[PDB]
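A.B. asks: Dropping a structure here in structure tokens format, bear with me for questions.
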Amino acid sequence: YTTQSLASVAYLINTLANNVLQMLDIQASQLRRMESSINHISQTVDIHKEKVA
Amino acid sequence: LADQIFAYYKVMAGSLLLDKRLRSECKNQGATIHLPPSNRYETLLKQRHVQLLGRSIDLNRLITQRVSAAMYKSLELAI
Amino acid sequence: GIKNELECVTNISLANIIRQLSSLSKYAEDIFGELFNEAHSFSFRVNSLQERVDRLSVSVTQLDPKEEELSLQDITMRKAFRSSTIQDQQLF
Amino acid sequence: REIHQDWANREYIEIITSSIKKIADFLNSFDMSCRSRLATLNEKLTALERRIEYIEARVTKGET
Amino acid sequence: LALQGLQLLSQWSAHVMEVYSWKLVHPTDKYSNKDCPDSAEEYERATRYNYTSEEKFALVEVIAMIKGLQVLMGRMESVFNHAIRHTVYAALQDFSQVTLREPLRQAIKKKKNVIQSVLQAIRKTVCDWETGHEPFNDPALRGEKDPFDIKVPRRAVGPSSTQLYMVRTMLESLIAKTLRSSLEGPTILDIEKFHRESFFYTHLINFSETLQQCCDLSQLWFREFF
Amino acid sequence: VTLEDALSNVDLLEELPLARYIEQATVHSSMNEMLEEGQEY
Ligand SMILES: [Cl-]
Ligand SMILES: [Cl-]
């Protein structure tokens, strides 16, 4: 029961950790794409304000 | 900490842009504009998880809150 | 004391090891839950930002330089933009 | 005899306890690593939220 | 290294606490510190006014050196736990199985039953023979000298606390007509050697708890007595 | 080689010819428990 318990705990932790890392990796790349998208909007607003000027 | 960090980096900026010839001329006239002492604030600025009483404290985030307010206050004063 | 049976100590101390794995399972769950709750909280903000970023793209494409008039009422009748000034204190 | 079996029993015990400590170590250093990552994500996200507020205000009228 | 680092941490912690401890019983006054009023209450004179700028910096240094090394020692726990267990086992088995042969031979070769009984009890308590059984074909166990080699096993597990207590106490009784005068020169030094070195075994086996006890600065805040 | 080491070698010449531990450990262990109780007080 000891061996079985050690193996089980290690497994469930390994699985949940891997999932958490995957979640953080996805959220990072989300912000990376969003910054790129915000930057292009900002450039577009800059261009527009200059045209009015 | 945030107060002295902002004051430190403002003095650094002011020193960096101060005309070098004027600096030496003042030194010869016996009125040296005293160069600020260097400090070691970076490790504190890199702290994202200070473990205190079971809490995880983002020191970087907290400093930024104040430093950003100080930047805005500087700009308001200039205008 | 010291008079206990060897095999009896072995079994009791192995049973306590399984208890340690029980508490370690609870300790692990708490750790993963605290991290999940923060990242989950970020998800709501990320989704809410992504939609704001997308409907701004639309609003920005529809800007017309030839059309846009400049109003002096933006100075006298409407407030100046202020960015968030919220600061965290009393963290304990 | 029973002492020789005791030595084997306690070696086994030593191996399991060592492995439990390794799990605990991993759990602590995983927590710390994710704390950094969540702080970094919050930093970038907060900035991106602020920037959007700003850009929006450049295109929108103020409150009367 | 494990023992050296624990001793160093202990030295540093003792330094901080001893300075602090001294200051608490010798609060300053106006005569020794010009900035300290006679109106200042004892505790403030014991703490706040009782340290110069240089003393306060030096204290934070040592505190930082303690806590910093505590982190590095803690990160090395798993390696230390294994190496300590291997070393303690090896020292105990080498001593019991091999080193105690000569004094045991001399205990049976002469009529020294009391010394024989304790030396055997020690061997009985801890010896982890590789075959599983004690070697009975041993010349020293009989009384005569060697033409004899024993391969001692290597395990990464220390003795139990009862095993260590019994061995140490039984070895102690030999070196304490006393049982000491009935033993040879080099052998007495051999028991003393192992008895002295085994003093720290419990501490080192319980490394984690010992680490914390060597770095304990928790008492600087408490002030119930004052 | 110290003087007491030389004197001890001479002492050797004048010398030539021509269990309960479990109980004590139980007493010791019992007394230790009192220490822990005293700490609590
Ligand atoms: Cl704590
Ligand atoms: Cl002892």
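For chain E, we keep the numbers from Swiss-Prot: what you see runs 393-539, 543-571, 578-627, in order.
Looks like X-ray crystallography, 2.3 Å, at least that's what the header says.
Just so you know, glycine gets a Cβ as well, placed from its N, Cα and C.
What Swiss-Prot notes for the published mutagenesis of E:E434 to K is this: Reduced interaction with RAC1; when associated with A-626. A mutagenesis experiment is reported in Swiss-Prot for this position, E:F626 to A, and the note states: Reduced interaction with RAC1; when associated with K-434.
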A.B. asks: Around E:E434 (mutagenesis position), how many other C-beta atoms are within 10 angstroms of its C-beta?
C.D. replies: 10
A.B. asks: Specify the count of other C-beta atoms within 10 Å of the C-beta of E:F626 (mutagenesis position).
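C.D. replies: Excluding its own Cβ, the number within 10 Å is 6.
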A.B. asks: Between E:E434 (mutagenesis position) and E:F626 (mutagenesis position), what is the CA-CA distance rounded to a whole number of Å?
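C.D. replies: Per the Cα atoms, E:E434 (mutagenesis position) and E:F626 (mutagenesis position) stand 12 Å apart.
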A.B. asks: DSSP on E:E434 (mutagenesis position), three-state: which is it?
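C.D. replies: DSSP assigns E:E434 (mutagenesis position) to helix.
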A.B. asks: Through the lens of DSSP with three states only, how would you label E:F626 (mutagenesis position)?
C.D. replies: coil
